[PDB]
Amino acid sequence: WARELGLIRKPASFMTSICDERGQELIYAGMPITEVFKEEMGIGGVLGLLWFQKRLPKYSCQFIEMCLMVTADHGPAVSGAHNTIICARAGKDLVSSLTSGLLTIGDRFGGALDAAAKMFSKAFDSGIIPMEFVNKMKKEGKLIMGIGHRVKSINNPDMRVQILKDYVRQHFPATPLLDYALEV
Amino acid sequence: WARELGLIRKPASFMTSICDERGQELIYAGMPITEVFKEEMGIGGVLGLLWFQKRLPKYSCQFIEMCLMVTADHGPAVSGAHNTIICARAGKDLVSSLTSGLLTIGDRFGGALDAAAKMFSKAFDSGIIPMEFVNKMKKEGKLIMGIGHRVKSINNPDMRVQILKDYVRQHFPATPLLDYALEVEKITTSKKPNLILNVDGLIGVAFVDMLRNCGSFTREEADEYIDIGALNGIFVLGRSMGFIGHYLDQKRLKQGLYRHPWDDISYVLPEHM
Amino acid sequence: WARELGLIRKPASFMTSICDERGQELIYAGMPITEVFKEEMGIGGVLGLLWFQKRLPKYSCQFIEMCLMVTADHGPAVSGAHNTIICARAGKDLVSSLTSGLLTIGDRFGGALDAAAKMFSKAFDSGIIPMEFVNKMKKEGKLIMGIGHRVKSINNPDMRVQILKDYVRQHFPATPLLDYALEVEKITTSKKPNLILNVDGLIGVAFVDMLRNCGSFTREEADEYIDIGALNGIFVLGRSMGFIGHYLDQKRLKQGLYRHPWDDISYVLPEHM
Amino acid sequence: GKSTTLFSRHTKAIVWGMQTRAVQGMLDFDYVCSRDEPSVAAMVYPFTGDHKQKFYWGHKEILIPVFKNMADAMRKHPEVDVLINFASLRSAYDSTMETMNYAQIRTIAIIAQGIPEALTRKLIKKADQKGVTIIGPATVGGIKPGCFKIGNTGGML
Ligand SMILES: CC(C)(COP(=O)(O)OP(=O)(O)OC[C@H]1O[C@@H](n2cnc3c(N)ncnc32)[C@H](O)[C@@H]1OP(=O)(O)O)[C@@H](O)C(=O)NCCC(=O)NCCS
Ligand SMILES: CC(C)(COP(=O)(O)OP(=O)(O)OC[C@H]1O[C@@H](n2cnc3c(N)ncnc32)[C@H](O)[C@@H]1OP(=O)(O)O)[C@@H](O)C(=O)NCCC(=O)NCCS
Ligand SMILES: CC(C)(COP(=O)(O)OP(=O)(O)OC[C@H]1O[C@@H](n2cnc3c(N)ncnc32)[C@H](O)[C@@H]1OP(=O)(O)O)[C@@H](O)C(=O)NCCC(=O)NCCS
């Protein structure tokens, strides 16, 4: 009653920018939930609103959804899916079993998306040719992240790579880091 | 400035009773931290202050520490220690690797301490003889929790059970639930020699015996702590020691990332559905 | 049947060194569980077996238990105890509620034990005087970890620090890193009276002093355990006691589901982006 | 200054690279040849940290240390006199000239095929100066039955 009519001030200890729910409508980064569904953005559309607070173009939204389908599962033998199955077989709930395997994600399992993005952008920003980048990383005793498959090599390509690379070439306006990584 | 001189009132959204730190001294349930160390209570002494807010007697405190040493680790083959080792070998930190294995603790792994304590107390409170309790649980199609070992049967007893049972008989003033569970054990060893009180079932019936027969707790208070899961916390705090030791072991051995073999997995995927 | 009589060999994908359970007795790093209880080591004794695989001396074992009692809880206002109470008030189990607050432990909450141990050992190993260490860290724009209390400054000392510092001086054979950190503390109290050794920085410099000056460890072994995070596990095992006590407190008080007030949140959402 | 007896039953080798099947073929050869010790004492892989790789001494599991740097392997294993260089054609020249800076190595086995002839002559010239036998390049190595075999020579068991 004292805060409503303005005699006291109390500092807000939290700051948020992705969602406003204290209104007539749920709002995703300045956009109401009816306009979210009216303009036909999908899960990749609301991912741009919640994670970046931006109106992304329809190819950028659809590329995000395609990234979620190719990373959706890679069998039970991986380290995170192993831990989920052990926690599921121990009679735990969905939240605990997800969590026990989701916490394996980190540097050795599931970190190669973020590691390769930092690796190739650092070489491309500090502008060196792809031949010098391969020779730079060899003398530092480090393998290039995002390079190297166990079985699918060449003339037998990875099909998840070929689906996403075909989408990026057709729809993206400019791909300088992709063209750098393809020369590497 | 308005709250200090009392013009406004604002409701406190949280309530705590185990620790006061906004003073000259850290306080564990009404007891200052210097008096905690002066009166020579240990880790089991401060466990009684933090979890029950009670001055427990020195045998009750020392029994709690002995429960944490016998539940400390049981090898890497158990489900929780498996998950800690996988998360440690995946290059994760101590907190994440502990957590990934600590979250396996639940009903099938590590729940037999709390399950046997609820099982034997329900039979003892709704007073039936141990012969009727064995026959009651047989016709319901349920095995008695805390009964039955894989290898150590009789004249080859479980040594963790024999350490803790010797302590409880000498030091506790009265153990009615332990004596009930030992008569249930006498009946179940007439069926198979293996069906003895586990270390899970011994801790379960003696922790209940520690609560309602030490004088610190009333009966509705001791029944509440078993109901809200104090014996879940005894296993979890004990087994967190061995899981951290399992984490620190895999960092020293420098074990690489684990992938499960494909021949140990049976793929029974549908045809095209 | 083919593995038992030796026609095939299959590589073991796991390696463990802390616990053997496939025998007549449970074994904690080469020591049977009956000899663990016969020789009267406590929780700090089995912590040395599970985490370091060593027979520690009785002062080193008792110092480990004292570190777990002073890190046991520090009220509900800290970030980890906050998250445990929210998860307890949301109707979750003991394991999930512990975990939600235990995963807050990291760099800004609960990392000052491991950070100060790495900080003071690096200065002491690369031998510089404590006056040069204070001047080195000032020009790098970094505060000394394990230095500085909010309220207890000087002639009003921290009582958790005074309990543990008195134990370390009486019982440890040699404390070179503690004496280095106390001379750093003498310099920083000439700037502000508040800049004393914390309980985070005391435990950090004395756990390192316990490792390389008890005779169980070599220098590369003691430096490895600090590097892989043994002092992260000391805070986590200690603070897991108070977090379970914070869980059991909110179940007894029967606190309902928490929603944060909207007036404590500042909504700075974009206009239409 | 070349020796006559290159290999014996006490011959120790350091294998340059992750060839775990090739190294296990050597330890399968040694146990069947009734050796006291395995031929491979250490492995050198520059793209990973120092650790230990699990192998077989027959039915018994042993650990062979892996080193990031060659100098750590030569210092901790002074009894090694053979290097088996499993580096590629574009990396075998720099690995072989680096291992001639250690006087303990008397025999070098170069497995890679495709090394340029100008770079191979510099390997021959410096081995002539240091008195070091080189078996290769473009070889499987060699086998001395009862004593020692080089890498993948002779196939599986
Ligand atoms: C028949 C046979 C195979 C199965 O018996 P068994 O292995 O001894 O016992 P079971 O596995 O059935 O279990 C024994 C009892 O322990 C009980 N039990 C098992 N686990 C329990 C637990 N955790 N808590 C409580 N009770 C438990 C079972 O309910 C069962 O109870 P019941 O006998 O009242 O039904 C066994 O008796 C046997 O080997 N017999 C000899 C075969 C023979 O006679 N052949 C001779 C001619 S060659
Ligand atoms: C000027 C003033 C406001 C700020 O000084 P202060 O609060 O004492 O000290 P600071 O917060 O700057 O910090 C003091 C030192 O502690 C150091 N410090 C703080 N935390 C530290 C930590 N965790 N580890 C190591 N060092 C730490 C700071 O680096 C600083 O070092 P420096 O002095 O070598 O730069 C204070 O001196 C003051 O109140 N002065 C009196 C005002 C006055 O004179 N008015 C008279 C006329 S009315
Ligand atoms: C010698 C031999 C065993 C090893 O070569 P290999 O398996 O082709 O290649 P390597 O495993 O050394 O790696 C090849 C290159 O890929 C690089 N590489 C591997 N993974 C990488 C990654 N993720 N990112 C970037 N580079 C990578 C390595 O650094 C290496 O680089 P370099 O050649 O510039 O050093 C192989 O050449 C061979 O089989 N040769 C034939 C044997 C022979 O000639 N015998 C004939 C007589 S019997």
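Note that chain D is numbered according to Swiss-Prot, with residues 487-643 shown in order.
Each Cβ is built from the backbone N, Cα and C atoms, and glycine gets one as well.
In the three-state DSSP scheme, D:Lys540 (mutagenesis position) falls into the strand class. Annotation of the published mutagenesis D:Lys540 to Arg or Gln in Swiss-Prot: Decreased acetylation and increased de novo lipid synthesis; when associated with R,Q-546 and R,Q-554. Abolished ubiquitination by the BCR(KLHL25)complex; when associated with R-546 and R-554; the original residue is retained in the structure shown.
Under the heading of mutagenesis, Swiss-Prot lists D:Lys546 to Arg or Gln and annotates it as follows: Decreased acetylation and increased de novo lipid synthesis; when associated with R,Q-540 and R,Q-554. Abolished ubiquitination by the BCR(KLHL25) complex; when associated with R-540 and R-554. When secondary structure is read from DSSP and collapsed to three states, D:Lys546 (mutagenesis position) falls in the strand class. Counting Cβ atoms from all protein chains shown, D:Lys546 (mutagenesis position) has 9 others lying within 10 Å of its own Cβ.
The DSSP secondary structure for D:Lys554 (mutagenesis position) is coil. Spatially close to D:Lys554 (mutagenesis position) yet at least six residues away along the chain are D:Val530, D:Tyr531, D:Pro532, D:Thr534, D:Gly535, D:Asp536, judged by Cβ distances under 8 angstroms. Record note (Swiss-Prot), mutagenesis D:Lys554 to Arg or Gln: Decreased acetylation and increased de novo lipid synthesis; when associated with R,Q-540 and R,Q-546. Abolished ubiquitination by the BCR(KLHL25) complex; when associated with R-540 and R-546. The unchanged residue is displayed.
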*Within 10 Å of the Cβ of D:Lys540 (mutagenesis position), how many other Cβ atoms can you find? Include all protein chains, please.*
14
*D:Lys546 (mutagenesis position) versus D:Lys540 (mutagenesis position) - Cα distance in angstrom*: 10
*Under 8 Å Cβ-Cβ to chain C, which of the mutagenesis positions D:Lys540, D:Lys546, D:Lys554?*
D:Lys540
